[PDB]
Amino acid sequence: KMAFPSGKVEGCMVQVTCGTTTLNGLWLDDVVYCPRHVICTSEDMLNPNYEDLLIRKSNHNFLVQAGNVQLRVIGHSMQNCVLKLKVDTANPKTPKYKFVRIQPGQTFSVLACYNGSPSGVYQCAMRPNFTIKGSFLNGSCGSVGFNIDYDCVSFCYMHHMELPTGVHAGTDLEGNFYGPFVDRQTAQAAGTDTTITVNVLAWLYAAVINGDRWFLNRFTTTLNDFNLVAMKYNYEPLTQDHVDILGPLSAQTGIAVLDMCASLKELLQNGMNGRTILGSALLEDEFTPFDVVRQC
Amino acid sequence: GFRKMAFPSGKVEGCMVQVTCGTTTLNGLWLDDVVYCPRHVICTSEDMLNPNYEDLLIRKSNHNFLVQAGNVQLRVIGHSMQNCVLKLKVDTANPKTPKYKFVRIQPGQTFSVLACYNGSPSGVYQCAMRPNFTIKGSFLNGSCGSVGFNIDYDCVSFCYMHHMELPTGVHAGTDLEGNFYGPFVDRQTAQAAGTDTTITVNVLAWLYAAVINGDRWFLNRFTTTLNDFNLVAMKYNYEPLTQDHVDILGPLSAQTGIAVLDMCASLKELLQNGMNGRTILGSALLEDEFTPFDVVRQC
Ligand SMILES: *[C@H](O)[C@H](C[C@@H]1CCNC1=O)NC(=O)[C@H](CC(C)C)NC(=O)OCc1ccccc1
Ligand SMILES: *[C@H](O)[C@H](C[C@@H]1CCNC1=O)NC(=O)[C@H](CC(C)C)NC(=O)OCc1ccccc1
């Protein structure tokens, strides 16, 4: 479980304060992105009218700081659930970057921040139910999740809230929530979660690459038959994109994706019969095919 | 929530460089006008098998050492060897040098590793110094010179530089003075470590974490003395718990209202009976690479 180095993102974190409400923002070029609920009072958060709340706001009500150095706001706008604050200085540490929306099952690093200061970095997976099992306390909103490909930071998550069950929910960098949630201090519940099949399969491939292959059988299956059985075990169905991203591991091992699926199916139907895989009786579902290839 | 969390690695990323000698390439740490790297970068194929490092080193010149920081070569103007690390004096100071210190950690302590290849950061993860002085890392060919570290305030405490992988797949290395953790040597020979044990005070800290996060099926009403717990612990190849350890757990005991020795009673029941298919914080094994401080910080 390995995070991306966080330095390129650390160089982009700032704090944003309205009155006494402070959270984190992301400073890229001359724009700071943050959760729109920074403009909320305690009682505004019960059920906020964000449009009305923002109409009462001016550039001069937003305190943006990098460290203790203030950054002057020269314009503001709301895009879905994120506030965009134009500032008078371009971040000299701006990396090459992209905003992306990730699929359930994908992993990303989270730079957990408080008051604009990074406290830690960890690797997360987006669950099928569009929550993440984060580690976030009060003041963490506006922390971001990201991948780094080559030199380019792909920003995929901004943190907004904790659900009753202790899991976390947020948006992409365009302010669109992952999943059915809304930024209201109201009662909300994640759907029942399911196992990320594509990742379990990646894990089995990883086990084969390391010589652990007792679970391979001489059978195969159709993708549709597999998907129908998997759902009976609370496993996600596979998509064509999943079959494709397993390509490199399939090529590396010589084991066809649908043969590995027949192997997983047999594991689901017969259990582990007491044996282990990569030193464990549980199947891991938070390593993507990309993650396996990275560490191998 | 709960997650294995690493320190942010920006301060260390700004110190990593590539070092090359012959056909050997690994990573170096550039602080002020010195680059630190594992000394076996001066070795060849033949050499690694049984190197006489002082002999190999006196036969080198400054210009046998190629240091690259990004696209930019740094010129080496001096070199010395301190135990198993080589110190390269360069004609340029690193402007990104953080406040730092060199520390030797104790077994059971945790630190973050910034894994690097050819002088470029690739990933960060949390490790602990095992009781047998190995670390269960993720290091591939080319990762030597990668460092482990803790951050307090704005200060980076470097505690580990990476040198090798043992046949079992665990890893070994040195502090930044070049002294190995454990009975290992920087020679290309198969080496075994002593028998490992589980870091008990960290297992307890992680059980407290599981209670803070509302996961508590393993608690019980039993109790135990410190010495009667340590007897069972040692039987199962767990480290003894000291009174200092009990004290260190105080804040976590206070937060949860579970006295340390009651948590020891829970752990004792888990050791003797096991988990019977159950899981704590999502694990089917007792985790021992979270310290009390790691739990407090994050919760
Ligand atoms: C923004 O920092 C904050 C992060 C929450 C707080 C504790 N852990 C988190 O992940 N977000 C909120 O407080 C959010 C605001 C709404 C307008 C969306 N409401 C929320 O998360 O309520 C749940 C909660 C649980 C425990 C403590 C505080 C809040
Ligand atoms: C330095 O980058 C390298 C790191 C090893 C290579 C594989 N994983 C690692 O962590 N260290 C060595 O190659 C070391 C050099 C001696 C002179 C100390 N030898 C070593 O670790 O041998 C084991 C090995 C296993 C798998 C591939 C290559 C080497």
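Using the numbering of Swiss-Prot, the residues shown for chain B are 3265-3563, in order.
Quick check of the header: X-ray crystallography, 1.9 Å.
Here the Cβ of each residue, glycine as well, is placed from N, Cα and C on the backbone.
Swiss-Prot has this to say about the protein:
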ACT_SITE  B:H3304  active site, for 3CL-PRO activity
ACT_SITE  B:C3408  active site, nucleophile
VARIANT   B:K3353 to R  In strain: Beta/B.1.351
VARIANT   B:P3395 to H  In strain: Omicron/BA.1, Omicron/BA.2, Omicron/BA.2.12.1, Omicron/BA.2.75, Omicron/BA.4, Omicron/BA.5, Omicron/BQ.1.1, Omicron/XBB.1.5, Omicron/EG.5.1
VARIANT   B:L3468 to V  In strain: Zeta/P.2
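A map of Swiss-Prot features onto the structure.
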{"residue": "B:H3304", "record": "active site, for 3CL-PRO activity", "Cβ neighbours (10 Å)": "22"}
{"residue": "B:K3353", "record": "variant position", "Cβ neighbours (10 Å)": "15"}
{"residue": "B:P3395", "record": "variant position", "Cβ neighbours (10 Å)": "22"}
{"residue": "B:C3408", "record": "active site, nucleophile", "Cβ neighbours (10 Å)": "25"}
{"residue": "B:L3468", "record": "variant position", "Cβ neighbours (10 Å)": "28"}
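Taking the Cα of B:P3395 (variant position) as the reference point, the closest of the recorded positions B:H3304, B:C3408, B:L3468 is B:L3468.
Residues from the recorded positions list (B:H3304, B:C3408, B:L3468) with a C-beta closer than 6 Å to any atom of ligand 2: B:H3304, B:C3408. DSSP classifies B:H3304 (active site, for 3CL-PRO activity) as helix under the three-state reduction. Comparing CA positions across the recorded positions B:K3353, B:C3408, B:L3468, the one lying closest to B:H3304 (active site, for 3CL-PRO activity) turns out to be B:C3408. A coil conformation is recorded for B:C3408 (active site, nucleophile) in the three-state DSSP classification, outside any helix or strand. The two recorded residues B:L3468 (variant position) and B:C3408 (active site, nucleophile) have their Cα atoms spaced 33 Å from each other. B:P3395 (variant position) carries neither a helix nor a strand DSSP state and counts as coil. Taken residue by residue with DSSP, B:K3353 (variant position) is part of a strand. A separation of roughly 19 Å, to the nearest angstrom, links the Cα atoms of the residue listed as 'active site, nucleophile' and B:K3353 (variant position).
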